[PDB]
Structure formats: C-alpha cells, structure tokens
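Novice: Dropping the structure in here first, questions after.
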Amino acid sequence: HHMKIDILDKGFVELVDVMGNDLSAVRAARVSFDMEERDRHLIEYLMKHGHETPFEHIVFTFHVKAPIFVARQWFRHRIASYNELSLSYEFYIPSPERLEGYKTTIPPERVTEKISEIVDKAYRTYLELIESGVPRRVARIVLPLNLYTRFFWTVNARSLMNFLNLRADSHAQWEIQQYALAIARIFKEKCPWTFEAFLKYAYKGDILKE
Amino acid sequence: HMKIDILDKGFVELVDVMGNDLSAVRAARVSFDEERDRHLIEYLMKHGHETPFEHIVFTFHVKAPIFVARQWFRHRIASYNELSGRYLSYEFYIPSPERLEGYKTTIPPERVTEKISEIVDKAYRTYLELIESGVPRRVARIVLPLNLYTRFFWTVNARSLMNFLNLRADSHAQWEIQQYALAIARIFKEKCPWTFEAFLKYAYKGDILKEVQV
Amino acid sequence: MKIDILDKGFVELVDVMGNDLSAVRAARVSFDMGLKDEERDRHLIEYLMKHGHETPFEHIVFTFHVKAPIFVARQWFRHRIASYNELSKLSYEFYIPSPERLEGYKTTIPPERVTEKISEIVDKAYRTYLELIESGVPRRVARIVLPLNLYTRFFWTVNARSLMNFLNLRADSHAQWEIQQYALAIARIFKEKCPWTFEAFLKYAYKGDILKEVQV
Amino acid sequence: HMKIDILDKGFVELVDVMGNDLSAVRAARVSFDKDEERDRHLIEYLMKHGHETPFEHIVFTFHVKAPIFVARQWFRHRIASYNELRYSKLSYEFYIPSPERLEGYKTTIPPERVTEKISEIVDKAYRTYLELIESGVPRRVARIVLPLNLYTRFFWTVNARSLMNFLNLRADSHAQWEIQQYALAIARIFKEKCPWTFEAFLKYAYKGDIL
Ligand SMILES: Cc1cc2nc3c(=O)[nH]c(=O)nc-3n(C[C@H](O)[C@H](O)[C@H](O)COP(=O)(O)OP(=O)(O)OC[C@H]3O[C@@H](n4cnc5c(N)ncnc54)[C@H](O)[C@@H]3O)c2cc1C
Ligand SMILES: Cc1cc2nc3c(=O)[nH]c(=O)nc-3n(C[C@H](O)[C@H](O)[C@H](O)COP(=O)(O)OP(=O)(O)OC[C@H]3O[C@@H](n4cnc5c(N)ncnc54)[C@H](O)[C@@H]3O)c2cc1C
Ligand SMILES: Cc1cc2nc3c(=O)[nH]c(=O)nc-3n(C[C@H](O)[C@H](O)[C@H](O)COP(=O)(O)OP(=O)(O)OC[C@H]3O[C@@H](n4cnc5c(N)ncnc54)[C@H](O)[C@@H]3O)c2cc1C
Ligand SMILES: Cc1cc2nc3c(=O)[nH]c(=O)nc-3n(C[C@H](O)[C@H](O)[C@H](O)COP(=O)(O)OP(=O)(O)OC[C@H]3O[C@@H](n4cnc5c(N)ncnc54)[C@H](O)[C@@H]3O)c2cc1C
Ligand SMILES: O=c1ccn([C@H]2C[C@H](O)[C@@H](COP(=O)(O)O)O2)c(=O)[nH]1
Ligand SMILES: O=c1ccn([C@H]2C[C@H](O)[C@@H](COP(=O)(O)O)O2)c(=O)[nH]1
Ligand SMILES: O=c1ccn([C@H]2C[C@H](O)[C@@H](COP(=O)(O)O)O2)c(=O)[nH]1
Ligand SMILES: O=c1ccn([C@H]2C[C@H](O)[C@@H](COP(=O)(O)O)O2)c(=O)[nH]1
C-alpha cells in the first residue's frame, strides 16, 4: 500500500498502511473467514441501517503535511491516533485563484504578496530570536498559523466516514475540504464497496457527489 | 492463522495485523539500521511515550465463555463484533478437576466438575424445550448459564493491548481470562517482538508475563 | 427519581451536571449569565440539533444506578463512550418473564407453563450454585452455572450526546423488548432534566420509533 | 465561583462540577444510599491499586483562555469534551512572555528586547490581518497570518480519571512552562473540589514533579 496526493502548495496526504479491505467488515459482521453478490448486499445492508461497528475493523495510517490551522481542525477528531512532528519551516501561501468570488479591493496577487511578506517577517523574527539564544519553544510563538506541520494519523473506516461527513462538505473551510477530498480518494481506492455504499446511503456532505 | 486453544473448547486466533515494531518507529519519527530502530522502541517505552504504539493494530477472533467475554468487553478502547444469530452453536466451559484443587473443598474436585456438567445439561435441555415450544431464541436463552461459549472479533491497537495485558495477564484477574491474556501475549510477542520485550522491561505492571515465557 | 423496570429492576438517577443551558453556554463558550434570554437560548438548542452540532451536548452529564439482568447489561455495556462500575455484598434475584411477555408468539404450551419452566431451572441452578459454595468452591467459579437472567447493578455516567446515541439504538423496536423498557426510563429522566434538548432531539435527530409514539 | 489568572491575559475558571470525593466511593460500592475514615480509606485503596474507574464519575467543566500553542497541546487529550470559540464574538489578544520568562537562558539581547520583538510581530501580523479583512479577504483566510500566541477560549469537560492523566503529563517539568502554569490551576481547582482524591493522587499515583 502506497499513494500520495499533493494538496495546496506544499502539502500532501500519503497512505502509509491499511489493515483490511471491504471483506474485513463482512467478516467482522458475520464473525467469519469468508473471502460476492451476497457480500456487497451485506455491506449495503449495514450502511443503510447504521450498523457501522463492522467498519471499525478496517484501519488506515496516513502521513499528512498540512498547515497548523488545518491540523488544529483535523485533531478535533478524537476517535483516532496522532503523532505530530515536534524540523523544516515552510508556509502555506494561498494562490491568487483561491481569492476569487470575493471582490477584494486589491488584486489577489497583492493579497498573496502581503501574506508572503508578513510570513517572511515572522519567520525572520523567529530565526533572530533563536540566534539570540531564545529557546525554540518560546521563539516559535511568533510563527503564523499557516506554518506546515506533519503527522501520522491512524483511523478506522467508521471514524473516517464521520471525518468525511464533516470535512468533505461546503460548510468546511476550503483548505480542509481539499485534504478531505484526498482522504476520500484513498478510501475509495482501498475500500470501493464500503465507499460506494457510504456515498449512496450515509454520506451527509455535498462535495463527494459533485 | 495462529490459533491457540484455551480452556476446554475456547481459542484465540489472529485474523489480521497492521504493521509491526517498525510501525511505531515510523510514527514516532513521522517518517515514511536495525539496532537504532530497536533502541528507539526501548526509549519510547522507558520514557512513557505510548502513542506511537497506537499505530500497530490487531484483529483477533476469540471463542470464550460469556463470563470471560463480559470482563473482556469492559476494555472500551477497542472494537468488538460478537456473534448474535441474525448474521449459533451451544458449548459450555466445564472446569477441569485441576482447576478446583487447592481450595479446601468438602467434596472431591471431580464431583464438583460433574455437578457443573449436570446443571449445564439441565439448563440446555430446558432451553431446547422452550425453543421447540415456540419461545423466541433471545427469550429462551436467558436460562442458559454464564459458562456458555460465545465468539467475537476484537480489533485493538498495541497501546490498548498493553493496557489489557497489564490488567488481565496478572494473578489478580480470574484464572480463565489470565489464560486468554497469555495467548494474546504470545501473538503480540510473535508479531512485535521488540515492543513486547520493551513492554516487559519498562511498562508492564502485572506479574505473570515476567515468569511465564511467551 | 427511581423507576421500577421488569419484575425486580430499576433505573435510579444518582446525579446530574447541568441542564439545557449547559449546552448553550458551551456552544457560545461563555459563562456569562447576566444576558439570559429563554427564547434565544431555546432557539439555539433547536439550531444545534437541527444542523447536527452535537458536541455542546457533551457538557451535560448524568449518573444512573441501574439494576438489570445480565443479558440486558451485556447489550448496554456495548456503549463504549460512557463510564461503568458494576457490582463484583451480593444478592441473587432473577428476571422471570411474565406470561404477557410471551404472547404475540405462537407457543405450543401455555405462557403460564413457560414462566413455570424458567422459574424452575432458575431455582435448580441457584440451588446448585449454593451447593457448590457450601462445598468450598470459590464464588467466582460456582457462579458460572448461574443463568443469564441473574440481576446485576451498575453505575453508568454518560453525557447527553452519548445518551442520545443510546436512545436512538435502544428506544427502538429493533432492540430487544427488555432493554427498550430500560431506555424508556432513561428517556423519561433525560426529558425531566433537559426538556428543551429532549424535545429538539425528538424533532430533529432521534432515529428510533418508540419515543415519537409513547409519551415520555 | 473560582477563577485563576494565567500568563498575561489567560485564565482557568470552574463552570461546573458533578460530584465530589464521595461520588467515587458511591460508584465503587454501587450504592446510592456517614463514616469519614472508612470512605477516605477506600479512596486511598482504589488509588494505590490503580482501580481508577470509580473516579470517572466525578466530572468538571472548565472555561479556559489560553494561547493557541497551549490549546494545541491541551486538545491532544482525547478523553474529554471541547468547545472552542459565529455563536459568539471574537477578540484578538496575544500572549507576550514577560522578561522573567527568559531568565536562565543567557541571551545575546536583553530579555526586554525579546518581549519587544514578539510584540512587534503581533502588531504587524494583526495589522496585516485587518488590512486583508478590510480588503474583502474572508476572515477564515485572513487569520492564517496570525501568530500562535493568539488567545483562544474553550470549554473543557473532563472526568477526574482523565484529569489525573492530564496532570501526570502537563504538571511536570518536561511539559512546556506555559502549559505547566495552566495545569497548576487545574490541579488547584481539583484539590478544592475533591481534596481526598487529590491527596490520594499525590500520594500514590501522580507521576509528575511540580505538584
Ligand atoms: C483484577 C480486576 C478486578 C476488576 N473488578 C471490577 C469490579 O468489581 N467492577 C467493575 O465494574 N469493574 C471491574 N474491573 C474492570 C475495570 O474496572 C475496567 O473496566 C477494566 O479493567 C478495563 O480497564 P480500562 O478502563 O483501563 O480499559 P479501557 O476501558 O480500554 O480504557 C483504556 C484507557 O483509556 C482511558 N479511558 C477510556 N475511557 C475512559 C473514560 N471514559 N474516562 C477516563 N479515561 C478513560 C483510561 O486511561 C484507560 O486506562 C476489574 C478489572 C480487573 C483487571
Ligand atoms: C438492534 C441492535 C442489534 C445489535 N446486534 C449486534 C450483534 O449482532 N453483534 C454485536 O457485536 N453487536 C450488536 N449490537 C451492538 C452494536 O453493534 C453496538 O455495539 C452498540 O449499539 C453500541 O453502539 P455505538 O458503537 O454507536 O455506541 P458507543 O460504543 O457509545 O459509541 C458512540 C459513538 O462513538 C463512536 N465510536 C466509539 N468508539 C469507536 C471506535 N473505536 N471506532 C469508531 N467509532 C467509535 C461511534 O460514532 C459511536 O456511534 C447491536 C445493537 C442494536 C441496537
Ligand atoms: C512532555 C511531553 C512531550 C510530547 N511530545 C509529543 C510529540 O513530539 N508529538 C506528539 O504527537 N505528541 C506529543 N505529546 C503528546 C502526547 O503524545 C499525548 O498525545 C498527550 O500527552 C495526551 O496523552 P494521552 O493519549 O495519555 O491522553 P488522552 O488522549 O486523553 O487518552 C487518555 C488515555 O486513554 C487511552 N487512549 C485514548 N485513546 C486511545 C487510543 N485511540 N488508543 C489507545 N489508547 C487510548 C490511553 O490509555 C491514554 O492514556 C507530548 C506530551 C508531553 C506531556
Ligand atoms: C463546519 C464545521 C464547523 C465547526 N465549528 C466549531 C466551533 O465553532 N467550535 C468547536 O469547538 N468546534 C467546531 N467544529 C468541530 C466539531 O465541534 C467537532 O469537534 C469535530 O467536527 C469532530 O467531530 P466528532 O466529535 O463527531 O469526531 P470525533 O471527535 O472523532 O468523535 C467521533 C464520534 O464519536 C462520538 N464521541 C467521541 N467522543 C465523545 C464524547 N466524549 N462524548 C460523546 N460522544 C463522543 C461521537 O458520536 C462522534 O461523532 C466544527 C466542525 C465543522 C465540520
Ligand atoms: O470549521 C471549523 C471551525 C472550527 N473548528 C474547531 C477547530 C478549533 O478547535 C476551533 C476554532 O477553529 P477556527 O474557526 O479557528 O478554524 O473550532 C473546526 O474544527 N472546524
Ligand atoms: O476481575 C474482574 C472482575 C469484575 N469485572 C467486571 C466485569 C463485569 O462488568 C463486572 C462483574 O464481573 P464478575 O466479577 O461478575 O466476573 O465487573 C472484570 O472486568 N474483571
Ligand atoms: O440487540 C442487541 C443484540 C446484540 N447485542 C450485542 C450484545 C452482545 O455483545 C452481543 C450478543 O447479544 P445478544 O444478541 O446475544 O443479546 O451483541 C446488542 O448489544 N444488542
Ligand atoms: O510538549 C508537547 C510537545 C508536543 N505536543 C504535541 C502537540 C502538537 O500536536 C505537537 C507539536 O507540539 P509543539 O511541540 O510544536 O508544541 O505535538 C504536546 O502535546 N506537548
């Protein structure tokens, strides 16, 4: 198992590992070792009726590189395991296209440039404070929320479906939607029957059926 | 699949596993030399950094008496699917005579064993007569004894499994679940030998796994 | 508040943290009570429930004391997002289904005789238990002969969001009748303590059948 | 009611509490229906043997105002409930370390100058934030330039067992100093409301140094 999807300017979602497949839910539901029409029908049956515990026996590990404002939202998802890096310094700079629909009173390129400029100033201050003898944990508090971080995320398919309901949705901020779309893409590749049944029966958001 | 027999008719069988010792190293490093990797495992265990071990996950298939399952299912940080009937066999745990020896008893331990057998057969007979009379299964089943075997799948990460071993692979736990915990330990050790050894050395709070190999 | 359930069971409220307004204060992140406005606060509860913002309800918490048969407790304890403490001084009482429990089904003996047969095997299993305990068998070994209808007791501490999940699944005709009866009591106490949350739960979020038909 | 100021603008305040020491005792005994010495002895017994489940039946709600870098560490504690500040209005304040914060480390510029440089960035970053917002950039996008020392507020509902785990990890000299200060206040409130449980915790179970 290995997939990697680039997100934003420097981000990514990378698949590290997966335990199981669609049939792992079928086996869990039946408490059996079965290894097709009947099995798809059971997955659909479980999804329609909200019998989601069998999907907890499918597990993914992802490696995610995302800005802190994104990771902070993501880490609100309690039913999962996280290890975050505690070092490189890179920042998410929104592209000009990101800023359209909004009739900004300055050109979107200049908004991009203003963001780049303040990020550069904060980063230079951070580096000065460090070279001055300030400990990193203190100096780092000037750094902006668009600083990239990386983490490992281990999550089961049920909790992943919850994650997608909330984040693969127009009510979510655009940046996390882009991460959710990549998470969805990998889920679909690894668990096509579960994913399709999720979309058909259980998915509460808008963007995945668009 | 590794399958270890426990009690008279029980077992623990490994269904699947995600990762191995290196899964905790990669998670600690957040990064996708064998002695350096082993050193990190010991370091994490020694200094109480337990979260990397959540990235190693097991699924077991367990057949156990209900009184054992009831204790086991108290472990909340795990996923369970138990046999019900709408997606059964009827066997019962009968303790061996050796199970009961030591406790000063008034009758012989083999008679205690037969007295348990006798009451199990009477209760199962009543269950069958109720069923064949039209009583629905999940009402008739309430007369069956707590030593009735059940089966379940259990998906559990290594951190939670280690908590489970602390509590159940220990002489304060009832002897029956101790036996199941010993089997869970054997499998954990086989798949994650570096984690297991570090766990014994630095974090394990129980008594039995320091003395009983595997 | 204590409500009798089945022949010897009960649900008893031990404690409660908060009320409907606890969810409102958590949603707003404000412990400012000098601007209370009932209409506004009740509208927020509805809005949260309507749009699936469930986390504010986690700041209302209950503790119950429940006496139920083991086969009921086994189902109930599958609800992981909660805290349990079960009895391990002990009493020995068993749930014997009433004749009316066992009609609706076409039994080939009278429902009366089913009750008698269940009572009789319970008595026999209990006598055997006692015989083994007098003989020197440790109590935790002798008890394995006791039937699944043996009563147990537990404390259950659970937040309102998890409680609503419990009601979705257990206050429902797909649940076994015995745990339905317990869920109806749990619902009654929830409604008494958090009436606005309960009402909005039924209107917008509740997935089961029974609570929409059966008052309280 | 109980409020403790933390850092330059932060706080921990107690919103509510369910139960007290006797809630763990009732839970352990499974008994709703006095003997002080016996009840203290049970609490000590549970703590020293690691029978921690009874302490799950004591629950707290706190209202906390903390910089984001502190809140990021705190929210890693999963066995709890959080609501962070659309429903309520937003203010913009930032944690500026005091010069004494930098005492011990031998810096190449005076500590007051470090304070000053941190204030400079806050001002410039916040001024850029406002420029971007006045220009039609959405707040959720403009705010990405703001530093990690921006204050946020949240409600935290947590049981006493989970609170003890939090204190083990955060009331400790290995935790960053700022979250230590918050943990100290959490511990104080816990001590006030559950003195027997807290005392037993220090005696037998607490793994940190600072408490
Ligand atoms: C020897 C022995 C005797 C026992 N006697 C009794 C008895 O008399 N009565 C009885 O009811 N039970 C009894 N138990 C069961 C025991 O109280 C626990 O329910 C069981 O051991 C599971 O432990 P756990 O909570 O650590 O595991 P899990 O429930 O898997 O939790 C793992 C860890 O996650 C954390 N956690 C998970 N959920 C919560 C939460 N809601 N709040 C705070 N932290 C949480 C804790 O840190 C916990 O250690 C006994 C267990 C043992 C081993
Ligand atoms: C009518 C009916 C028939 C049933 N038949 C069976 C059966 O045949 N076999 C059987 O084993 N069980 C059966 N159950 C039990 C069922 O599978 C659940 O264990 C039980 O209802 C608890 O529900 P829950 O997981 O939503 O609740 P909780 O365990 O309290 O969890 C609450 C919520 O937290 C989330 N959650 C908690 N832990 C995890 C986790 N580890 N991973 C992902 N998400 C998590 C989920 O969103 C869940 O809704 C049955 C239940 C009902 C109501
Ligand atoms: C000094 C210090 C340095 C740190 N450095 C880093 C770092 O570099 N990177 C980093 O990512 N984090 C770091 N952390 C965060 C740390 O790894 C934990 O996320 C945090 O301390 C919360 O601990 P917890 O999991 O015990 O608490 P909770 O998340 O509240 O869990 C409570 C208890 O429940 C159990 N539990 C809950 N969920 C699960 C689960 N899914 N699986 C198994 N068991 C579970 C565990 O027994 C746990 O003890 C650091 C913390 C400290 C104190
Ligand atoms: C569009 C949008 C706007 C948001 N705005 C805000 C905001 O303003 N403030 C804010 O704080 N957060 C906000 N959030 C975050 C939101 O409150 C949740 O924290 C986040 O969506 C995680 O959802 P969850 O609890 O279902 O996931 P998890 O935390 O993984 O929980 C998974 C499931 O387990 C169950 N569960 C887990 N733990 C508990 C528990 N302790 N009690 C009861 N059930 C539990 C629930 O059934 C839950 O669905 C927002 C999210 C979205 C998508
Ligand atoms: O869309 C949202 C809005 C808020 N939050 C949570 C994450 C933070 O804990 C807090 C504030 O997030 P921001 O609105 O600052 O992104 O609420 C989300 O998870 N998603
Ligand atoms: O060693 C024990 C003793 C008790 N319990 C829990 C399981 C049940 O929820 C309840 C009663 O268990 P018995 O003592 O009746 O097995 O307490 C355990 O998990 N382990
Ligand atoms: O309605 C049900 C059916 C099953 N189970 C869970 C409880 C047990 O863990 C297992 C089997 O329960 P019974 O069907 O045998 O009650 O599945 C429930 O929780 N509720
Ligand atoms: O003392 C620490 C160090 C790290 N982390 C977690 C929180 C973040 O998710 C991530 C990085 O935190 P910082 O070291 O960057 O604060 O690791 C903590 O909780 N406490």
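All residue numbers here begin at 1 and follow the chain in the order shown.
According to its header, the structure was obtained by X-ray crystallography, 1.8 Å.
A Cβ is built for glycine as well, from the same backbone N, Cα and C atoms used for every other residue.
Here's the feature list from Swiss-Prot:
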- B:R168: active site, involved in ionization of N3 of dUMP, leading to its activation (ACT_SITE)
- B:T51, B:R74, B:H75, B:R76, B:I77, B:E82, B:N157, B:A158, B:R159, B:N163: FAD binding site (BINDING)
- B:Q71, B:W72, B:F73, B:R74, B:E82, B:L83, B:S84, B:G85, B:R86, B:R141, B:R168: dUMP binding site (BINDING)
- B:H49 to A (Swiss-Prot position 53): Shows 1.39% of wild-type activity (MUTAGEN)
- B:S84 to A or C (Swiss-Prot position 88): Still catalytically active although shows a large decrease in activity (MUTAGEN)
- B:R86 to A (Swiss-Prot position 90): Binds dUMP 670-fold weaker than wild-type (MUTAGEN)
- B:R168 to K (Swiss-Prot position 174): Loss of catalytic activity (MUTAGEN)
- B:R168 to A (Swiss-Prot position 174): Still catalytically active although only shows 0.0008% of wild-type activity. Binds dUMP 7300-fold weaker than wild-type (MUTAGEN)
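Quick one: where do these features end up spatially?
Specialist: Counting every protein chain shown, 25 other Cβ atoms lie within 10 Å of the Cβ of B:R168 (mutagenesis position). Following the DSSP three-state reduction, the secondary structure of B:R168 (mutagenesis position) is helix.
When Cβ atoms from all protein chains are considered, those within 10 Å of B:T51 (FAD binding site) total 18, not counting its own.
For the recorded site, B:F73 (dUMP binding site), the DSSP three-state label reads coil. Around the Cβ of B:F73 (dUMP binding site), a 10 Å sphere holds 18 further Cβ atoms from the protein chains shown.
Under the DSSP three-state reduction, B:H49 (mutagenesis position) is assigned to coil, being neither helix nor strand.
According to DSSP, B:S84 (mutagenesis position) is assigned to coil rather than to any helix or strand.
Counting only same-chain residues six or more apart in sequence, none has a Cβ lying under 8 angstroms from the Cβ of B:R86 (mutagenesis position).
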Novice: Do any residues at least six apart in sequence from B:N157 (FAD binding site), in the same chain, have a Cβ closer than 8 Å to its Cβ, and if so which, in order?
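Specialist: Same-chain residues close to B:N157 (FAD binding site) (Cβ under 8 Å, separated by 6 or more) are B:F53, B:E54, B:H55, B:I56, B:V57, B:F58, B:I77, B:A78.
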Novice: If you draw a 10 Å sphere on the Cβ of B:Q71 (dUMP binding site), how many other Cβ atoms land inside?
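Specialist: Around the Cβ of B:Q71 (dUMP binding site), 18 other Cβ atoms lie within 10 Å.
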Novice: Which whole-number value in Å describes the distance between the Cα atoms of B:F73 (dUMP binding site) and B:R168 (mutagenesis position)?
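Specialist: Spelling it out, the Cα of B:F73 (dUMP binding site) and the Cα of B:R168 (mutagenesis position) are 12 Å apart.
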Novice: May I ask you to pick out the recorded positions among B:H49, B:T51, B:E82, B:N157, B:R168 with a CB closer than 8 angstroms to chain A's CB atoms, ordered by sequence, or 'none' if no residue qualifies?
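Specialist: Answer, by Cβ distance to chain A: B:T51, B:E82, B:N157.
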Novice: Given 2 unmodelled residues, what's the whole-number Å distance between the CA of B:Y87 and the CA of B:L88?
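Specialist: Distance between the Cα of B:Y87 and the Cα of B:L88: 10 Å.
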Novice: For the dUMP binding residues given in the record (B:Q71, B:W72, B:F73, B:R74, B:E82, B:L83, B:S84, B:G85, B:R86, B:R141, B:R168), what is the largest pairwise C-alpha separation in angstrom?
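Specialist: Farthest Cα pair among residues binding dUMP: 31 Å.
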Novice: Ranked by the number of other Cβ atoms within 10 Å of their own Cβ, which of the recorded positions B:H49, B:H75, B:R159 ranks first?
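Specialist: By the 10 Å Cβ neighbour count, B:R159 comes out on top.
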Novice: Helix, strand or coil for B:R159 (FAD binding site)? Use DSSP.
Specialist: helix
Novice: What are the non-local neighbours of B:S84 (mutagenesis position), defined as same-chain residues 6+ apart in sequence with CB under 8 A from its CB?
Specialist: none
